[PDB]
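My questions all concern the structure below.
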There are 2 protein chains.
Amino acid sequence: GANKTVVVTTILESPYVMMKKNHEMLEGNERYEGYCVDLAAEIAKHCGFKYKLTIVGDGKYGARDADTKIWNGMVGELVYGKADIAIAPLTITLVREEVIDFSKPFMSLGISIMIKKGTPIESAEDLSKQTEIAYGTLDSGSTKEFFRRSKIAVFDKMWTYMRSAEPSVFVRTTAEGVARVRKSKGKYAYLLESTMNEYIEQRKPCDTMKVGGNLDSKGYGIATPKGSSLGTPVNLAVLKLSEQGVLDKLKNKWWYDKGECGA
Amino acid sequence: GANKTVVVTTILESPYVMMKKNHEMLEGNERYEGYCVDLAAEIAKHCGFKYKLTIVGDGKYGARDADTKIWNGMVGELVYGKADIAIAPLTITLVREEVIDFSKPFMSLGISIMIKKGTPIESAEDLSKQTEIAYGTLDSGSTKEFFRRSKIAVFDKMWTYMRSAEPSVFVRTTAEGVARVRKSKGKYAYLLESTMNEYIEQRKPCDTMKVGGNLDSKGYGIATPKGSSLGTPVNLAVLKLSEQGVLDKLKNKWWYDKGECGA
Ligand SMILES: CNCc1cn(CC(=O)Nc2sc3c(c2C(N)=O)CCCC3)nc1C(C)(C)C
Ligand SMILES: N[C@@H](CCC(=O)O)C(=O)O
Ligand SMILES: N[C@@H](CCC(=O)O)C(=O)O
């Protein structure tokens, strides 16, 4: 048919999408700011569509329930037709690519370790060979599934520990994992994507550090329901924006320029 | 129809595809070794097809002639139906994605600078602000087009210089650019992908260095003619291989383990 306003699902995750301080004062897309807010505006412009930003109702990225086979989070909003496109730090994975379309990656990341400054941990091997320091991941995301499915010795060891640790080492939101690192006096480390890790390291109170090399290499993609007319134009828009340096300029805007911890 | 033997186009580029020393002794796919030789075997296995490796006749990655609009290189072999799939370090670009399908990236890279050890150059800005040291790129590839199309000040400055430099700063093969760095006594720097740069840095005679940060961020994809039945299965195979750690194991095999310059 004729073009219609596109419903964009996204997720509150710094610095991708954040509530503006005065959001009560504001309406519509103007309530929100961040990398993916800016990316949404660029994509919509290059694909020539009108759009409405919506925050995913359940606050989740997307996992499938092993019993019901029902998808939750932003993936679920696409699968069940509640949203036309997901523009968020949504990790490209085999399980997801089978049910939704992803653009080529607009940003790269790998799973990484966050510690409170001074924590005697430099790697995933270090974490796996000790018990004083608890560690965990976000629920309903690609990091948890990485550990759950890993056949690699150190990560399988980590997963075995994390799955039955008490109290639970899993958190509902990134902010919750960060708070736990900050408040646990060096006794909790948080496994999260390098992009988020790197952003938080440069924010007050400047008390966290990324340590060790990334555990994997992957990327975020713009996701559309399978067969959507938006898939192709969105993919070309990502490649165009990449080649024009726009994605690099947005990364600088929302990471380096937001840095509060000095140089 | 019924499954047929797949014609794979590729390119002699270390460590992706290399002639085995005793290749005269050998036949078929056994003539060749390297990352993309191993990747081809994995993909073919996961997609359940038989295949024949073929080296691109003109030794080029792929560019389109501005007059004739004819594609050369591996892209051209796909476009004109001479090959069914390209499994090589073929950079995902807007101009190419429009005429061929790319899988999700199997490896990431950015454009980078190679110098002879001791060359007084630490960045692209440095190169652009001096004339003693010549510098250039490979012909018929994504690095040259990056500079030619760049609206970014330092790279546009570099391109203006490179396009009319005499003698020519462009080379036909990576080996030729490397030889020029090695033989020019610090007076030639070579702009090439970080992956190739990093491999060469660890090979005898151990006389080159990668300097500065990457100029861009992108990746290599497996390419198929537009609409090919191989596209979807090949893409899922890349994601599966990624998540299984196979791509990381192959990177270690062909870079770290091949290192000849010590630790
Ligand atoms: C096995 N490979 C794992 C890998 C790595 N990444 C990040 C990445 O490769 N970066 C790329 S490739 C690319 C772009 C970017 C980017 N800007 O982040 C921009 C447009 C041109 C093509 N993503 C992946 C997948 C296979 C999980 C999707
Ligand atoms: N980007 C991840 C969420 C963050 C994480 O799992 O660490 C996903 O798409 O599931
Ligand atoms: N990977 C590049 C070739 C190497 C280069 O241009 O530096 C391409 O696909 O064109």
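The count begins at 1 with the first shown residue.
Quick check of the header: X-ray crystallography, 1.8 Å.
Each Cβ is built from the backbone N, Cα and C atoms, and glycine gets one as well.
According to Swiss-Prot, the record shows the following:
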BINDING   B:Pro89, B:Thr91, B:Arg96, B:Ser142, B:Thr143, B:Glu193  L-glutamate binding site
MUTAGEN   B:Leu94 to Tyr (Swiss-Prot position 504)  Promotes dimerization. Strongly reduced desensitization
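How buried are the listed features, and what sits near them?
Secondary structure at B:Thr91 (L-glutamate binding site), taken from DSSP and collapsed to helix, strand or coil, is strand. With a cut-off of 8 Å between CB atoms and residues at least 6 apart in sequence, the same chain places B:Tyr61, B:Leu109, B:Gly141, B:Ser142, B:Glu193, B:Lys218, B:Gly219, B:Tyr220 near B:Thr91 (L-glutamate binding site), listed in sequence order.
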For the recorded L-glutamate site, enumerate neighbouring residues of the same chain (Cβ within 8 Å of the Cβ centroid of B:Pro89, B:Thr91, B:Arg96, B:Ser142, B:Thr143, B:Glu193, site residues themselves excluded), in sequence order.
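Going along the sequence, the neighbours appear as B:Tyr61, B:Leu90, B:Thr93, B:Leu109, B:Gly141, B:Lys218, B:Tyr220.
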Comparing the binding-site residues B:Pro89, B:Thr143, which residue's C-beta has the most other C-beta atoms within 10 angstroms in this structure?
B:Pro89
Hey, how far is B:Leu94 (mutagenesis position) from B:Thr143 (L-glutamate binding site), Cα to Cα, in Å?
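For B:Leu94 (mutagenesis position) versus B:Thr143 (L-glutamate binding site), the Cα atoms are 13 Å apart.
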Can you name the binding-site residues among B:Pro89, B:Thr91, B:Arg96, B:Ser142, B:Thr143, B:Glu193 whose Cβ is less than 8 Å from some Cβ in chain A?
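Qualifying residues, whose Cβ lies under 8 Å from chain A: none.
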Please list residues from the chain of B:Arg96 (L-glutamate binding site) whose Cβ is under 8 angstroms from its Cβ, counting only those at least six apart in sequence.
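Counting only residues 6 or more apart in sequence, the Cβ neighbours of B:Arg96 (L-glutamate binding site) under 8 Å are B:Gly62, B:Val75, B:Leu90, B:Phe102, B:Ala223.
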Give the subset of the binding-site residues B:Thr91, B:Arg96, B:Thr143, B:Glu193 lying near ligand 3, defined as CB under 6 A from any of its atoms.
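B:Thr91, B:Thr143, B:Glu193, in sequence order.
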